[PDB]
Structure formats: structure tokens, C-alpha cells
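Participant: Mind having a look at this structure? Questions to follow.
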Amino acid sequence: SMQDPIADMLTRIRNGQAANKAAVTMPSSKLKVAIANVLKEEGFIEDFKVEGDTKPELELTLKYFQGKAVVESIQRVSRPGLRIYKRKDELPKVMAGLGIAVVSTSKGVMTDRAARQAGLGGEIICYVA
Amino acid sequence: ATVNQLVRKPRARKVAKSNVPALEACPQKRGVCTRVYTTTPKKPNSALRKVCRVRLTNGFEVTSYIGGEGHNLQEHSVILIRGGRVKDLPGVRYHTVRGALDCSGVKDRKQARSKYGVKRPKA
Amino acid sequence: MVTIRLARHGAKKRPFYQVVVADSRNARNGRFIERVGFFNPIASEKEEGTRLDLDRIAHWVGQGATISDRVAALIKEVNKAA
Amino acid sequence: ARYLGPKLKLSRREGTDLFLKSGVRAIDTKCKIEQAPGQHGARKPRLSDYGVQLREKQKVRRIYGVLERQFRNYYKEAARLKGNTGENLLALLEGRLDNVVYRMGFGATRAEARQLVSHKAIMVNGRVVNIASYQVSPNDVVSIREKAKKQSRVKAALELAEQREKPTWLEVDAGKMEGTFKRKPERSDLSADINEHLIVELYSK
Amino acid sequence: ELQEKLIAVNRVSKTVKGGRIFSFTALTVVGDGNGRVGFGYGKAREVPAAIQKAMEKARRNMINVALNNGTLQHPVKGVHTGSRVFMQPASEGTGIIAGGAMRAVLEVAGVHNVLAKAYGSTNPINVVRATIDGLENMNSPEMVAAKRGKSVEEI
Amino acid sequence: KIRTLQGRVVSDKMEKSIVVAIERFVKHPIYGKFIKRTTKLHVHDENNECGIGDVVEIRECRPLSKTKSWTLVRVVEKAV
RNA sequence: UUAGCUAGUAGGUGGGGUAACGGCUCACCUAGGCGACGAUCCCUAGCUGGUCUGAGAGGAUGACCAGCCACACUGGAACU
RNA sequence: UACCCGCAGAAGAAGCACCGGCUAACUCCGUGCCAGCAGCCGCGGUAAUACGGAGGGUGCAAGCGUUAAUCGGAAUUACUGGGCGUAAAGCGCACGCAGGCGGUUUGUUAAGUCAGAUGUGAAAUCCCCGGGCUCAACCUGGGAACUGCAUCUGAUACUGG
Ligand SMILES: [K+]
Ligand SMILES: [K+]
Ligand SMILES: [K+]
Ligand SMILES: [Mg+2]
Ligand SMILES: [Mg+2]
Ligand SMILES: [Mg+2]
Ligand SMILES: [Mg+2]
Ligand SMILES: [Mg+2]
Ligand SMILES: [Mg+2]
Ligand SMILES: [Mg+2]
Ligand SMILES: [Mg+2]
Ligand SMILES: [Mg+2]
Ligand SMILES: [Mg+2]
Ligand SMILES: [Mg+2]
Ligand SMILES: [Mg+2]
Ligand SMILES: [Mg+2]
Ligand SMILES: [Mg+2]
Ligand SMILES: [Mg+2]
Ligand SMILES: [Mg+2]
Ligand SMILES: [Mg+2]
Ligand SMILES: [Mg+2]
Ligand SMILES: [Mg+2]
Ligand SMILES: [Mg+2]
Ligand SMILES: [Mg+2]
Ligand SMILES: [Mg+2]
């Protein structure tokens, strides 16, 4: 059964961008909206939208540069079978700092760069290259 | 594989067994020659190779190779043995140390002498 | 009882001594409660041949520690130099 | 402790001047320098990469006169010290008292300088020292002790060192038989003919 | 300009009605330093002919890699067939910590400081493939910024 | 201010005594999965007031029997 | 290729005992208590700071030095 | 005693293992699947760089080899960091208890998680910066570390209740 809708979102991104999809649609969720917001701020996607009242869909508009995927890779790290948390002094650097890690800190979902500046740890959701 | 399976049963580390069990992790052992005889090797070689059956002080009995040209060993002779198999003699897992206890060194050898137990030519 | 004494921590024919607080029943080099300083019999005249925390020594004496004869001599020496 | 065999055979095997003789005469008049030793030495080999690395390790040892155990200790310390392991290693090898004595010019050869040291003829910073591996340090004075200045050997050695290239990091006053570290040596000054990086490769395996 | 390396020579053979024909293959690499490299695999019935074919193949088939002042931009994982290669940038004076087949490629690329490890098959051909694949994937801050539209101050 | 544990009653059939299960989540030392671990305490239950499945707060005290070295501070929730 | 173990056994009340809390011990009462998060049984073994190896995570180990524990021909007991 | 001075005379002081490939170093003479060699591949049946000797090397050095034993290389028990169509590996199929896992929204808690503070983490050993032995090995001052444990006071995104 569906037990990790975040890995579902990330896989929809990966597959749609490998298929050169213009946009992808998935079931919406607060955490999905937060993660999409972080990705838009870091520029990995063009836009996102939420639509409908009883069963809200979330749409992401994918981004391509010189005919190729802007998202190089997108990888779930914390997962239901094995949760991963890091202290402030242990937050990972993805691609030596060219990529991002998304961290659910106590102050909310943010990049690892932001979390280091705030001095926080948190649950590490995914890596994005 | 699955982490829950590992938590239920950890990775069983293999154990590598010693090739020289009768040596009991000793570097050498003393023993008494109960029989001294010769055997053909296996293919492709041909020879008559010199071997002895030795009861060790710990009561193991082993077959041991007698290296170098000619030897003075006989039944009831007491010798020191070390590890190292001979290949082409299946089951000969040990070497007799030349120049120890009853085992003479090789008489006329002049090179690699310290492997075969023979002393410096003084002149 | 509690005592303040030297512990030999050096090399053959090259002595060096820590100044340590110990239960007198403990071995010379064994268990000790606190380390208080050091003394070197063969330090150069250019070199710090002795150091003590005289304040913590005074604290331990307030608690009833027994100072060793050589440690007492060293304390008199330091308070003569200082 | 020391290599005591035919010294110039070493230069033949390395195919180059190892400075093992004082230079009163060119070595090609004293040996067939271009040809490796022994009866088979005419057949020049195709060295493997391991052979090349080994041959450089050997060359550097065989110039400075250091056996493998001490040379590996130098390597481990140079690998602990900051900066380039190879530059550090060469700085250490150049800091030896016998080497400093040779560079200063009092010994006509490194082995002659090693005698002068070992026989308690050398003083450093005003003190007698007779340990060849003694590490000299900046601003140290080195001098001949006054009972030794009578030896002809040092005079002839000085009359040869005047022909060699002058070191930049040392200073010597030959007429007084004293000198000083003005600087430590640096990779700029030591001969580019030493492939320090092959030494690093060989011990870092 | 070009530096050249010979990585391997291998004697392969074809069986025929009369017996065996032996042929030589040579694997070589060339590069400008400065992050341009190519590899060439040649075949001939003679060793020097194989080497010359390899060099001629390696002068074309040549790629650019965005080196970071003589080290890598970031760690990279390359894979080809059975050969997996991990590479990581290193501080100055580290040198090339690599095996021979990778050391040749990284030397002719001019990557002075690297840590590298081969895993799985060490077969030189596929190792060279995997290393070139990894270096080809590596990307640099300026074009990452161009993709994401940020200024390079984002670094 | 008392250093205190909270757990659930898993047996009440003893006199003046209960068995309390303390349930803790702990990161597995090697594999990093968070595992539930249980520890059972024998606790002084004066008046025999607690019952099965109650959630109860307890504290360390002097030895009271061969097994008992813990005493009930209070019930915090009750079953059914 | 050890699944059931335990009857002072688990708890309670009241005497006794200890420097002291306690089945520590005794009379009576309740009938429990432990165990697949491995009880019971078998084999092996002093423990730790540390040591060796390793990029690290780990793996092996516990000679010298320091801390704790146990023992003193074998098996018991008490005295001061 | 350490240290120093004086005196005679090169005088009193170099071995061990390797040289077919891996792996630096090779040519004669014995001998003929014999005698022997070997860590793995493997050498010898009359032209042996592989056995034994000699002359040449090469490598270590008051040491050199050989045996035993641990970690590495071994990503070859794979947590970091592996596999299961044919190479070893999907139970013959299914149901299902304990166990692991859980769509979405609001409130609450603050167990997991995160932050701060305090105590503790014996000295030695291990790292860094400096002293002393004629250098070194040794000894030693100060620092860092002691990747942890525990108790308070905060945060509530996620997970659990
Ligand atoms: K009682
Ligand atoms: K009892
Ligand atoms: K795994
Ligand atoms: Mg045959
Ligand atoms: Mg020595
Ligand atoms: Mg393999
Ligand atoms: Mg008593
Ligand atoms: Mg025992
Ligand atoms: Mg490893
Ligand atoms: Mg280490
Ligand atoms: Mg002992
Ligand atoms: Mg006895
Ligand atoms: Mg060989
Ligand atoms: Mg012949
Ligand atoms: Mg191994
Ligand atoms: Mg491993
Ligand atoms: Mg496999
Ligand atoms: Mg089959
Ligand atoms: Mg199969
Ligand atoms: Mg099936
Ligand atoms: Mg089913
Ligand atoms: Mg179930
Ligand atoms: Mg269930
Ligand atoms: Mg949920
Ligand atoms: Mg909490």
C-alpha cells in the first residue's frame, strides 16, 4: 500500500522530468506544499499550484535548461523504515554544497544551509542535486 | 538485507580456520618419528619424496616433509617441525626443520645455508 | 590518613616527581586523590624545577592532610624564593 | 651502520655523479661511468614503474648516506610536518650535521665530513657534537674546534669547496673555519634532479 | 601540448582452421592537462602499430572537464559495466591517491589532488570508461547557478 | 521535583504490589532503526488501588522486598 | 541440533537478625513470579582505562602501566 | 658514575636473504621427470636465467631470513557499503496471531527529535605547542580531545501518544 507519499512525490518528479513532462500532478498535503515551496525558492522548479477543495491536487511545473533536466537527482533519505535525524554539527553537505538537503527543523522545513545559519538540527527528508 | 531482518538476526562473521591445527598456534613443535618412508607425488610431477609420520608432544600424529638432499632421520629420532605445506604431496602439511635436535643439516650445501641448518665455512 | 607526597614519575637515573594527594595506604605510584604540582631534582637553573598550587595545598591542610617531609621542604623552598 | 664498499659502483648504477669523490679529477677518468656494473651491466634494462620508484628512493638515500630505517623515520616525520611531504623530507635530509659540514666546505666528501663529525672535531653553537644525524637549526653557528684546525684535510677541503657552487642558506668564513645557518633550505635551491614525489609515492603505497 | 600515457597491452587471439592467430591490443590516454582528456583503444598484429592506432583514436574522442583549480569540484561516482569508481577532491599537496589505471587518466587530465578508489572489476578498459564517465558528469558552480538561476553568491 | 518514571500496569495480582512496564524508544546502536524496548519493574502499590492497563507514575525508593525497589507516586490514567 | 523454569519460589502480616534496607531468617496467609525483548541449561571468559589495525564505521585484543573484582595446598567455620 | 683530558696504532669490529612472473637483480658448469624446488602461477625427462655450485648482481644491515598470530587490502557478512530470470540465492500456494509499516484535517501533549546550561567522563596513552638528555629512542609543562552519560530550561516541523 502507499506508505511514503513523500517518496511518491519525489519519484513523480524524477520520472516526469526523465519523460520530459511539462508538469506533474499529485495528491496535495501540507508537507508536500512545504517541500514544493522550498524547491521553488531554491529554483529547482518553475511553479506550483494547489487546486480543489475536497480532494486538492498539487501541480508542479518542471524546469529545463538547455534542453536538459534542471533536477540532476532527487533522493529520499529519511524513510518510514529508518528515520534519520542529525544534530547541528552533523548536517550533511550535498555535492560539497552545490545541492541541497531539505531538513524539517523545529522551526519548519528549510535547507540545510538555512538550518546551519539558524543553529538547528532536524529530520533530513531528502537530498536534491 | 532489510534492516528489520538484520535487527532480528545480525551479520554472522565468518571464521577463518588455521591451516596447521596440530601446531596449536605454536610456531614449532617437537615430535618422535614413528615411520620414515617415501611417496610418489601427484601429477604433473614425478619423484620419490621423503616424509615421516611423527607423534607430537601434544599427542597429534602428523606427516611431515624432510627437505634438502639426504637426511639422517630414523624411527625413534626426535625432530622439530614447523608449518608450511608441500604441494603435490596431499596431506603433508608440515616441514621438518633441518639442523634441530636429531635432524642434521645438509652436509655440503653452501648457499641459503640458514634455511638448511649448516654453518659458515670459516676458511 | 590523607597525605601529600611525591610520586616518582621519570626514568632510570633520571628522576622526576609529581606532587600528589593520596590516602597513605595507597601505593606510591598507585591511586591518588588529586595532583598538586611537581618537582624536578635535576632541572636547570634556567628551568622551573618546582611548581605547587599553594592555595589548594592550604585547602587540603585545612581538611587535615599530612604533608611529607620532602614536600614540606619544597614548600619552604618555594616560599623562600617567591 | 655505513656503506663501506666501492663507492663509484654506486654512481655507475645510478648513471650519475653522486659526489662520492671529492672532485680533484673528473670521474670518467676513474670509472666507466656510463655503463652499469658487473658483466651484464652493458645490457640496459627497461625498468618497470616499481623499478623507477625504487631507483629514486635509492638515489636519494645513496647521496645522503642514510639507511632505510632512518630514512623511513625521516619520511614519517616529514609526513607529520606541515606542507609538502617531499619538500619537508629534503629539508630534513639537508639539516643533518654531516651534510651541513659538507656544504660549509670543511669536508672534501660527505664521508670525510662524517669522520670530522664522529671524531669530535666539529662544534655547533659553541658545543662539541659528534652525531652525524644531529639536526642543525636556524642561527646555529658551526665551527672547527681549535685543536682540529691543524689538520691539512680541512684546508684541502676548503680549497675544493671554493670551486663548488656556494649554498644560499649557509654562510661560511673559510679563513676562520666557521659558518652559520642564515636560512633553512628550500625546494628552490636543491637540485631539480631529485623526484621527491616518487619517494612520496613509494612510501605512501 | 598533449601528454600521452600507455595504460595496457594485452595479447588476444583468434582461433582458425590452421591454429591460432595472436593479436595485440593497446589502451592509451592523452590530454592537454587543464581538463581535456581522451582515451583510445587500438588493435593490431604488432605492438607499435596497436599503440599508434590507440594514439590516433585518442586525439579525437576527447572531452572537457571543469576542473577546480587542479582538483575536483565535488565527489563523483562513475560506473561502467562492472567497474565502480569513487573520486573525491583533496587538499593541496595530497597528490594523486589512485590506482595505476585511474592515476594515468587523472594525471593527463591535470587533476593534481584527488582521492580515488576502484570497486568491483578493476578491468582497465572499463575502469577508464567509468572514470571518464564520472569526470564528464562533474559540474561546476557557475553552470549550476545558470541552471538554477541564482547568482554564484549562492555558493 | 522528583526524578520519576511513567509506565503501564501489566500485573496487579500481588498484594500491595504491581508490575509496571516502562516502554522506551531507543536508537539501535548499529543499524539506527528506532526500536521499542521494555523494562519491567516491581512497584509498591499501597491500598491495592491500581488495576491492569492503568498508566501510573512511580519513583525509586529504598528496598522494599526481594524484587520491589520502586514505589507508586500516583495513577495518571485508568483503563476502561 | 537447550522452551519451559521456580515452592522461601513471588508477595503480605508479625516475631528474630544486621552498621544498615531487605525471604536475610522463622510462623502463618495469598498463589503467584520469570520467559520468544530468549527464561532454564551447555561451552567459553576476570572487567575497564586502553593496545594493534583501519580513511572511517568497524575488527581483534585486555602482555607492560593505572582503576575495580576474585583467590592464597583442597573443602568448610568462626574468633579478635 | 655521566662528562672531560692524555697516549699507541687502521689498528680491535659485517653478515643474511634474494636474481622465471607478481617483484629490484643473470651468465657459465653439474645434472637429465632423477636428485631437488615452491607464498600463488609453476620448474627438472641431455642447451634449466626456476634444482646444486661458481662469477656477477639486487635488497636489508648487527642484523637477515623462516614459522606462528591479528587488522588491512576483502565492497569477501556490504550500518556507512552487496545480492536472489540463467552465475549461490523467491518458501509449491494461501490464510493469519505476535511483530514491522501507516491516506488526509484540526486541537492537545512534549515520548522520539532539536537547542541552551550544569555535573560527570580518574591519571597515563593518543594529537598540538614548548622544555631536558651531546642528538634520537626515552622524560616532561600546557592545551586539545576524552566521539559518551546524566539532570534541568526552552522549540513543536516531523514521528509517537
Ligand atoms: K519482617
Ligand atoms: K529466600
Ligand atoms: K545494505
Ligand atoms: Mg611429468
Ligand atoms: Mg640500528
Ligand atoms: Mg571482485
Ligand atoms: Mg562486621
Ligand atoms: Mg579462566
Ligand atoms: Mg576498509
Ligand atoms: Mg591510526
Ligand atoms: Mg603477568
Ligand atoms: Mg601449588
Ligand atoms: Mg622467483
Ligand atoms: Mg645446463
Ligand atoms: Mg582479510
Ligand atoms: Mg570489511
Ligand atoms: Mg556479490
Ligand atoms: Mg544450473
Ligand atoms: Mg542458480
Ligand atoms: Mg513462486
Ligand atoms: Mg496474504
Ligand atoms: Mg499480524
Ligand atoms: Mg498487525
Ligand atoms: Mg501519517
Ligand atoms: Mg522530550
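Residues displayed in chain B correspond, in order, to Swiss-Prot positions 2-124.
Structure method, as recorded: electron microscopy, 2.7 Å.
Keep in mind that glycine also has a Cβ here, set from the backbone N, Cα and C atoms.
So Swiss-Prot lists these for the protein:
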- B:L57 to H: Protein is not incorporated into ribosomes (MUTAGEN)
- B:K88 to Q: Confers low-level resistance to streptomycin and a 15% decrease in the translational elongation rate (MUTAGEN)
- B:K43 to R: Confers streptomycin resistance but not hyperaccurate translation (VARIANT)
Participant: By the DSSP assignment reduced to helix, strand and coil, which category contains B:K43 (variant position)?
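Facilitator: In three-state terms, B:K43 (variant position) counts as coil.
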Participant: Quick check for the class: what is the C-alpha distance, in angstrom and rounded, between B:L57 (mutagenesis position) and B:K88 (mutagenesis position)?
Facilitator: 22
Participant: I'm trying to understand the geometry here, so how far is the Cα atom of B:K88 (mutagenesis position) from the Cα atom of B:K43 (variant position), in Å to the nearest whole number?
Facilitator: 9
Participant: For B:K43 (variant position), what is the tally of other C-beta atoms lying within 10 angstroms of its C-beta?
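Facilitator: Other Cβ atoms found within 10 Å: 11.
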Participant: Which of B:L57, B:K88 has the fewest nearby Cβ atoms, counting only those within 10 Å, among these mutagenesis positions?
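Facilitator: So among B:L57, B:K88, the mutagenesis positions given, the one with the fewest Cβ atoms within 10 Å is B:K88.
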Participant: Once the DSSP letters are reduced so that anything not helix or strand counts as coil, what is B:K88 (mutagenesis position)?
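Facilitator: Looking at the DSSP assignment, B:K88 (mutagenesis position) belongs to neither helix nor strand, so coil.
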